[PDB]
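Participant: This structure is in structure tokens; I'll ask about it shortly.
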Amino acid sequence: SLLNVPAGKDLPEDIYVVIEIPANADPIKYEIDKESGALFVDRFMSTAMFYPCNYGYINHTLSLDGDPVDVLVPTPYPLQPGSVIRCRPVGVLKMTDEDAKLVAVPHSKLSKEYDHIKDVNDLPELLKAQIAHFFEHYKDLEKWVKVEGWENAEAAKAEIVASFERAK
Amino acid sequence: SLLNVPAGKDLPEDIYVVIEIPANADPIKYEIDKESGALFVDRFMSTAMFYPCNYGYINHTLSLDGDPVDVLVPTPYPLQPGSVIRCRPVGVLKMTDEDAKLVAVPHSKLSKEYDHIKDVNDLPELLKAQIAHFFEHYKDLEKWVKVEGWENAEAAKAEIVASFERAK
Amino acid sequence: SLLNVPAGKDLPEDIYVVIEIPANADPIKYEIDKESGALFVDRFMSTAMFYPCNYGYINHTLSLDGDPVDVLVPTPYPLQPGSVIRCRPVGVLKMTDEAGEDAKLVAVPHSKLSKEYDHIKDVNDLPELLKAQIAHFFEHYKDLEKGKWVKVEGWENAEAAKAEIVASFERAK
Amino acid sequence: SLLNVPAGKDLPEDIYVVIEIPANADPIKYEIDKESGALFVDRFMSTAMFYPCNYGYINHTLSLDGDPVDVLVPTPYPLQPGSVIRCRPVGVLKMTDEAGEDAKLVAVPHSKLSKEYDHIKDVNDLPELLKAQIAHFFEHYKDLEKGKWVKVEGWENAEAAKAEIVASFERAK
Amino acid sequence: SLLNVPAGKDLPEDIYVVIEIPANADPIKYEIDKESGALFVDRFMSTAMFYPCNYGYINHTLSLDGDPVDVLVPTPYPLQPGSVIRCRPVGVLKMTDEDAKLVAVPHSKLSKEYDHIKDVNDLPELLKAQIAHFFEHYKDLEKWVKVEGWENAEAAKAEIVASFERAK
Amino acid sequence: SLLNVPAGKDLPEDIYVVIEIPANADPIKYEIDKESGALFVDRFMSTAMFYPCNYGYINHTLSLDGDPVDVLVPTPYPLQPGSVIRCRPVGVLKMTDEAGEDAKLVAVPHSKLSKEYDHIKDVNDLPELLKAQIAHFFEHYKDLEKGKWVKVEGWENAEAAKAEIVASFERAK
Ligand SMILES: [Mg+2]
Ligand SMILES: [Mg+2]
Ligand SMILES: [Mg+2]
Ligand SMILES: [Mg+2]
Ligand SMILES: [Mg+2]
Ligand SMILES: [Mg+2]
Ligand SMILES: [Mg+2]
Ligand SMILES: [Mg+2]
Ligand SMILES: [Mg+2]
């Protein structure tokens, strides 16, 4: 089951992200039920918006807000909900609703299209702008958010370590 | 696994439906293998028809025909096969092939678009007509069905209780 | 060609809307080129949003913004860009952008194409959620565009909508 | 424009079919408007069915029902509404509806677009399942329409199909 | 879980194939992680090619190359990744990278559209040509393959028996 | 009609490309018929491949192969066949097939439709992977066609691309 997926091959550099929401999909917010490991429908988003990246989490992590570390992962093609992808963290969007969303890109073994993206600054400015705007507005018709800013790979990695250790 | 999903938060008012067939999809009839909990292909439908609603069942229920209680769940967007959705029952299409198909709509927490639908009579007449016609004709090129009529929330709820208790 | 499509069967009650952008599609803003009648890519939207309804225009109309009357049309399923749909107007979303005033009509499929909308006779009959999504979209789809802004001002009834159609049709003559 | 598309390269063996509805699509019945050549939404089908094949017509043909010859064309993948495909006729589904008689031709992609259909020379070569689905669809797609009914009467060969094409082409002159 | 799916109802005649890659899909190569049974992203294919058939494996089999027996399964419609389909083997494409890919078609109970295909020779020549060409070229932009030839149902069945027994 | 679409706003820097085949689509090779302007199905590709980019042409151009200049255009999302996109050329893939010489231009969306490509000024700025996929595709998409072969010869810069456009435009006059 998805419940048995490890946090990564080598934390915080090499991680696995369990995808819950594909990039560019219908506005259905799914979530893996932590008890069953099954894909539950969390809610039908009320805004006409879509996640600009595949969205999911790192298993075996516990942040402050209670859940696992949530990650956005850009890919050439939308991924299947419930699928697991190997990535390396490169940044973190910090916001207040405080919450942190990491940005991880596919591991070199899955694709070479991202090798050049080592840090938050290497991410296409538009994409960063879209992620922010999305997080800043998807819940408008409901819960609110306030994007504070981006942080580097180090801070993204620190969040992973802290949450994994905190999960233990 | 899907095998561990509960019948609902509060039977028969608040239930979880394990989706096997998405609304408006290619004519592939999937079914969750009860032993493995895996999605098996039951058959490739022979008619050029598609389920007008997402189709699935309530876990931990056993009707007479042997299976779990089967449910149709309208949603704004097609759901993923194997996904689980929280709903509240509102009616039942009774037919003879006797079989009963409940109609459940998304729980208020997932969407407010259905709050006004409390009973079978609140369902759009077209949709009810489509569900009937579909059930009445999808197996024409194979097994036959004869739609007898709709029943209220109470009867739909009674079917859930009877099947859950019968499952115990 | 799309350029020859009439404004409607009986304006302003019965109109045709030329679809340029389907509902729930990828963020590509298409626009029918006025001279060729061909579907041009106006731009790739910068926000992660999608039109909540099919969006197009009534041909042979000229609003004061120099363009045809814009119309949003909800349909059970997304339509093909470049297709024409028979509708009857039911409301208008009034707004102000960086250029000035703008209005978007909301029209529903005519009774002969579908009965599902027969009960929607006016702006008030539209699901509140739908109205909310349309407003939120227009209010935010251009947020990532330097120098562009939208201020939704409110909705207006069928009568106001029909008024826009006649004025613009006459104005286009 | 689609209005200028020829009936075919060499009628009735080699024809072009203007596609209006793709195979396995959402239940939206499109129709090319005869005067504009534009794709109009004829209606949103009320049943949970979809055309088992791409459906369109041969341009410049006039059958006695006042419309062009209707043709169903199976293809490996669904075609774009408004596209034209070169086919060769292989059969005709004869039926009677509430208005009277109707016939739908079944044509397959010409050998130059694909070799996959070279072995389908006549109505009997079509997979029985495909023939069954087409009949069932026409027999049931209008079930939720008050006052509409279809009674499939049977299939006919390539020769009968080609006969329909020539008669209607000549008839359209 | 998918890990508990049996090899088939009756080996080597009646088997179950666990689908990992749907036919005609985006070039994402998924694979079921053998430890968790979860769908992992193996890699984003670099060529602009797509599997001409649904691709997966027979569970509880171990070939030489180490994995389970991999199967291509033509269907009227693309199948869901992680879904299981009942088929009967009809041929095997042998190649060297040595590797063997079986071709199985849906079991008669799921569809009758394939009853007439009993052996490798009954498969549409184009499809066989497409499978070969695909296998011969998908890894060009990376690992190489050399299609050697097709073999009959018997050889396909022999491969299943050998791998199942070898898996024990 | 598509036949009336101009070659561009300011050739060879600013051009329009009429899309015939979208990126990452089913293997159906569409082609705009030169006389009708309608989208014809040229053929169903025999290989399990798909165009890595949207593919079309610049109207009003005539290369020595007797056809308009072919252009591949990467876009964030696949475009509708028959739509026109404003681009600026950045390179050309030179190749030789069974008929002789051929060249495919690579153009990117103009700055006004999207800023995402502003940094792509020349063939060298294109992602190497993209260049590799395009070459591999043209080199293999016709492998299952008896008597057809492609030999990619190399890439050339913006200048060479712009040269192709002017020569062909002038040549089409
Ligand atoms: Mg959090
Ligand atoms: Mg039952
Ligand atoms: Mg979308
Ligand atoms: Mg305006
Ligand atoms: Mg469908
Ligand atoms: Mg007729
Ligand atoms: Mg192997
Ligand atoms: Mg594809
Ligand atoms: Mg050329």
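Chain C is numbered as in Swiss-Prot; the shown residues are, in order, 2-174.
According to its header, this structure was worked out by X-ray crystallography, 2.3 Å.
The backbone N, Cα and C atoms fix where each Cβ goes, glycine too.
Checked Swiss-Prot, it gives:
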- C:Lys30, C:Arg44, C:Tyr56, C:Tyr142: substrate binding site (BINDING)
- C:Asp66, C:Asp71, C:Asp103: Mg(2+) 1 binding site (BINDING)
- C:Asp71: Mg(2+) 2 binding site (BINDING)
- C:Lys30 to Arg: 2% activity (MUTAGEN)
- C:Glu32 to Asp: 6% activity (MUTAGEN)
- C:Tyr52 to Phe: 64% activity (MUTAGEN)
- C:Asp66 to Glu: 6% activity (MUTAGEN)
- C:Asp68 to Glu: 1% activity (MUTAGEN)
- C:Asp71 to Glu: No activity (MUTAGEN)
- C:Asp98 to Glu: 22% activity (MUTAGEN)
- C:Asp98 to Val: No activity (MUTAGEN)
- C:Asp103 to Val: No activity (MUTAGEN)
- C:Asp103 to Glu: 3% activity (MUTAGEN)
- C:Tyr142 to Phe: 22% activity (MUTAGEN)
Participant: Other residues with Cβ within 8 Å of the Cβ centroid of C:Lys30, C:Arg44, C:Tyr56, C:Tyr142 at the substrate site?
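Facilitator: Everything else in range on the chain: C:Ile22, C:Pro28, C:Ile29, C:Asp43, C:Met46, C:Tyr52.
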Participant: Filter the recorded positions C:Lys30, C:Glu32, C:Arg44, C:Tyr56, C:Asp66, C:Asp68: retain a residue only if its CB is under 8 A from a CB of chain A. Output in sequence order; output 'none' if empty.
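Facilitator: Correct list: none.
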Participant: Given a separation of at least six residues and a C-beta threshold under 8 Å, show me what packs close to C:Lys30 (mutagenesis position) in the same chain.
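Facilitator: Once residues fewer than 6 apart are set aside, C:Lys30 (mutagenesis position) is near C:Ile22, C:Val42, C:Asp43, C:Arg44, C:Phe45, C:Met46.
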Participant: In Å, rounded, how far does the Cα of C:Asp71 (mutagenesis position) sit from the Cα of C:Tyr52 (mutagenesis position)?
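Facilitator: Roughly 13 Å, rounded to the nearest whole number.
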Participant: Measuring Cα to Cα across C:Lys30, C:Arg44, C:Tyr56, C:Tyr142, which the record gives as the substrate binders, how far apart are the two most distant ones in Å?
Facilitator: 15
Participant: How big is the gap, in Å, between the Cα of C:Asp66 (mutagenesis position) and that of C:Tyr52 (mutagenesis position), rounded to a whole number?
Facilitator: 21
Participant: If we check Cα distances from C:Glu32 (mutagenesis position), which of the mutagenesis positions C:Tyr52, C:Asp98, C:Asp103 wins as closest?
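Facilitator: Of all the candidates listed, C:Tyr52 is nearest in space.
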Participant: Go through the recorded positions C:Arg44, C:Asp103, C:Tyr142 for me and flag any whose C-beta is under 8 angstroms from a C-beta on chain F.
Facilitator: C:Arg44
Participant: Just the number: how many Å between the Cα atoms of C:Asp98 (mutagenesis position) and C:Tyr142 (mutagenesis position)?
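Facilitator: So the Cα of C:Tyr142 (mutagenesis position) lies 12 Å away from that of C:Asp98 (mutagenesis position).
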Participant: Quick one: Cα separation, C:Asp68 (mutagenesis position) versus C:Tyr52 (mutagenesis position), in Å?
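Facilitator: Between the Cα atoms of C:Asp68 (mutagenesis position) and C:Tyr52 (mutagenesis position), the distance comes to 19 Å.
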Participant: From the Cα of C:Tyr142 (mutagenesis position) across to the Cα of C:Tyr56 (substrate binding site), what is the distance in angstrom?
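Facilitator: A Cα-Cα distance of 14 Å.
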Participant: About how far apart, in whole Å, are the alpha carbons (Cα) of C:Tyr142 (mutagenesis position) and C:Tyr52 (mutagenesis position)?
Facilitator: 9
Participant: Give me the sequence-ordered set of same-chain residues, not including C:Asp66, C:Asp71, C:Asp103, with a C-beta within 8 angstroms of the centroid of the Mg(2+) 1 site's C-beta atoms.
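Facilitator: For the Mg(2+) 1 site the neighbour list reads C:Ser64, C:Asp68, C:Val70, C:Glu102, C:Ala104, C:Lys105.
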Participant: In Å, rounded, how far does the Cα of C:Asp103 (mutagenesis position) sit from the Cα of C:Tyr52 (mutagenesis position)?
Facilitator: 17
Participant: I want to verify one value. Collapsing DSSP to three states, which class is C:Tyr56 (substrate binding site)?
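Facilitator: The residue in question, C:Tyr56 (substrate binding site), is strand (DSSP, three-state).
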Participant: Scan C:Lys30, C:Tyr56, C:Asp98, C:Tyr142 for recorded positions whose C-beta lands under 6 Å from an atom of ligand 4 and note them, or write none.
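Facilitator: Result: none.
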